[PDB]
Amino acid sequence: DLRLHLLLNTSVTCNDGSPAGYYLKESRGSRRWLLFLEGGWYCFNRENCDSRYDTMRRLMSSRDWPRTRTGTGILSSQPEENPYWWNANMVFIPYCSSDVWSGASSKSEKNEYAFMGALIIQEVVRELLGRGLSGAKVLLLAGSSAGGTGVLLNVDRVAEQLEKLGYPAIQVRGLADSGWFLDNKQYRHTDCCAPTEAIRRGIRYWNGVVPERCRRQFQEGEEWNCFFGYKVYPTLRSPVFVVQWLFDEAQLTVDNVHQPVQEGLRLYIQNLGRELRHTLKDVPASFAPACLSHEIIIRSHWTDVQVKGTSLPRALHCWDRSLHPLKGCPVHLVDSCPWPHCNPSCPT
Ligand SMILES: O=C(O)c1cc2c(s1)-c1ccccc1CC2
Ligand SMILES: *[C@@H]1O[C@H](CO)[C@@H](O)[C@H](O)[C@H]1NC(C)=O
């Protein structure tokens, strides 16, 4: 079990002004630290955030959080479930900011909600240094769905934060799971939502922040571009491993894809997997199976899926070795077959 701590700096809050926090299980014999960002979509105006507050309140508020959480998948402490990092210090950071982890905005007389995801990450890192993170050799910032996009937006800032605090020795890395999306045309048009327009409104609503080099490329008004993995990844300096289903359920949802499939839709889906494969061609550490699914790394059976005969925990161990061209220890694993479940190890 991972145990809840609410932030001692209570100015760093969830959407409704309640304190943010983190769940922690320490490992006294290890110098590896895993900080996992939870996902769960987002909201981009008052009406849509009010609706989220009615029926998704744990993603907006710490008031009803439980005192413990069980670690699963890469957060499990059992070697059988987590061959990769079972002996690490484990941190689960709940997503209570609805801002894809990008916001730096307080609740006030002009703001009904606080959007503080970027500051929550920085504050967790700060309070953990006093609980052992100061002795770390690797800090892996991981996340799924909106949390995976959050890794891409925040990993370089965590690294800069530790260098300026006097800890250049800690190596910061990222693991981004199911957060690599395409700003493509929808299969059938709808009213807002297309990924592009939703992010454009959210950034303004949240006062969202993006990594500095990506901001300097796209410039004022065009920062939404840095929320799209294939645009922000080349600007990053920290090592980042990318996990992405070729046919992500959330990608299909925003594309309005839901009997025998007709030619138009077949071609749309095949072109979608081809485009995803193309954006990964120059990402050296990546794992991308040809499956219709969503998230993987905190699933209890994450050990089951394979690409070219190598599982995800093995690929991540090979990545570790590469950061010390390996024989039989690959790190770039992208399926080439063109339809969902052409890979027999896909989740059922
Ligand atoms: O299921 C979740 O948590 C998320 C789903 C999506 C996210 S996050 C997103 C993050 C950046 C850019 C475009 C998108 C649209 C799809
Ligand atoms: C609390 O967090 C806010 C927002 O990041 C920051 O400005 C302030 O310095 C913090 N206070 C302390 C005592 O750490």
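Chain A is numbered as in Swiss-Prot, which gives 88-279, 285-350, 354-419, 428-451 for the residues shown.
If you check the header, you will see the structure was determined by X-ray crystallography, 1.8 Å.
Positions of Cβ are set from backbone N, Cα and C atoms, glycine also.
Look at Swiss-Prot and you will find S232 (among others) tagged as active site, charge relay system, backed by experimental evidence. Around the Cβ of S232 (mutagenesis position), a 10 Å sphere holds 21 further Cβ atoms from the protein chains shown. Mapped onto three states, the DSSP output places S232 (mutagenesis position) in coil.
Annotation source Swiss-Prot lists active site, charge relay system at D340 (among others), citing experimental evidence. For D340 (active site, charge relay system), the Cβ neighbour count at a 10 Å cut-off comes to 25, with all displayed protein chains included.
Taken from Swiss-Prot, the feature active site, charge relay system covers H389 (among others), and the record attributes it to experimental evidence. Shown in sequence order, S232, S265, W337, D340, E341, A342 are the residues of the chain, 6+ apart in sequence, with a C-beta less than 8 angstroms from the C-beta of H389 (active site, charge relay system).
Swiss-Prot gives this note for the published mutagenesis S232 to A: Abolishes enzyme activity. Unable to mediate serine depalmitoleoylation of WNT proteins.
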Entries of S232, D340, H389 (recorded positions) sitting next to ligand 1, with Cβ under 6 Å as the cut-off: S232
Distance in angstrom, CA of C279 to CA of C285, with 5 unmodelled residues intervening: 4
